[PDB]
Amino acid sequence: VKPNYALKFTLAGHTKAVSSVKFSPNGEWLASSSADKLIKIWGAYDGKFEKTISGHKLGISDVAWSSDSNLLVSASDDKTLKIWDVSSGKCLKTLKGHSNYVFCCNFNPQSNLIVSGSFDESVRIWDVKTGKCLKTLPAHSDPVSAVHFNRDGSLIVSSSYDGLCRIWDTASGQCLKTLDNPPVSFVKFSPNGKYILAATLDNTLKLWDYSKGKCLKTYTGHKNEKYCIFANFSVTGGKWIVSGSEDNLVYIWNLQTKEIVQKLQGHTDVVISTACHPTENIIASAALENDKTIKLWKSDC
Ligand SMILES: CC(=O)NCCCCc1nc(CO)c[nH]1
Ligand SMILES: [Cl-]
């Protein structure tokens, strides 16, 4: 069995590289962030442009949704994160404390906390209500490429150009585990929180068993030597691994067999970001500044 993702919509409007696309947990919306300093909201099902959210003074590297689909958080080169009310487009809080570009961000499942990763080599944990920094983790010895909460928010996983993935106890900020050392460009937990998916800048994705601390699966064939490209667990139909690539394609692998099952063609630059819809067999992909578009794809499985 293989998926049959086909192009449904091309979403134009960003004037520089797209950096990140994310579906709202309720499946209604796609949010995109860009080097153009803007967040854009789009209909997940009709691709219809909804609104622009503005206020960052420099480019945005990442955006993430609260669990109720009402709030966004953005990570910017202006060294801040901003918490946004999606309905009003208003900036509710500016999260200050990082000393360099903020690269990655995520809410916990409760959405009382935000985790951030920065070029300043720290991971910060923030109170959503107050906008205050609760904890600063001296997490890494190079820029932090990704941060992600597990299923209940009890753990954070971080990755860095220093070649490490680290698992952190959210409550205490203490490191529970460190996983050659090529730069780690992306990491996230599996939906069940038992596994970690990690990208390294040697054109390799690895599935790690967190409990055992050992590599279970490797996914190759794509190009990733430069950019922090997002990767995804696709779980709505077949059990796939999804990633962008520096050869301008979306790669889809069989999680169990590690075989490439589809390559999506259409982008005219690096596919930096992919997202999987929470309920439908729908992928969003976004590309860098030769392309600047988002594409919505639909599969029967
Ligand atoms: C250096 C690089 O990859 N620049 C392209 C724009 C940033 C993309 C991005 N990836 C992540 C992974 O967590 C967050 N943001
Ligand atoms: Cl996703």
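Chain A uses Swiss-Prot numbers throughout; the residues present, in order, are 31-209, 213-334.
Positions of Cβ are set from backbone N, Cα and C atoms, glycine also.
Per Swiss-Prot, the features are:
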- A47 to E: Strongly reduced affinity for histone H3 (MUTAGEN)
- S91 to F: Strongly reduced affinity for histone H3 (MUTAGEN)
- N225 to A: Loss of interaction with RBBP5 and reduced ability to stimulate KMT2A methyltransferase activity in association with RBBP5 and ASH2L (MUTAGEN)
- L240 to K: Loss of interaction with RBBP5 and reduced ability to stimulate KMT2A methyltransferase activity in association with RBBP5 and ASH2L (MUTAGEN)
- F263 to A: Strongly reduced affinity for histone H3. Significant decrease in interaction with KMT2A (MUTAGEN)
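Feature map: Swiss-Prot annotations on the structure.
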residue: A47; record: mutagenesis position; Cβ neighbours (10 Å): 21
residue: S91; record: mutagenesis position; Cβ neighbours (10 Å): 25
residue: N225; record: mutagenesis position; Cβ neighbours (10 Å): 10
residue: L240; record: mutagenesis position; Cβ neighbours (10 Å): 18
residue: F263; record: mutagenesis position; Cβ neighbours (10 Å): 26
How long is the Cα to Cα distance in Å for the two residues, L209 and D213, that sit at each end of the 3 unmodelled positions? 10
Near ligand 1 by the Cβ criterion (under 6 Å), the mutagenesis positions from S91, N225, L240 are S91
Rounded distance in angstrom between the Cα atoms of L240 (mutagenesis position) and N225 (mutagenesis position): 13
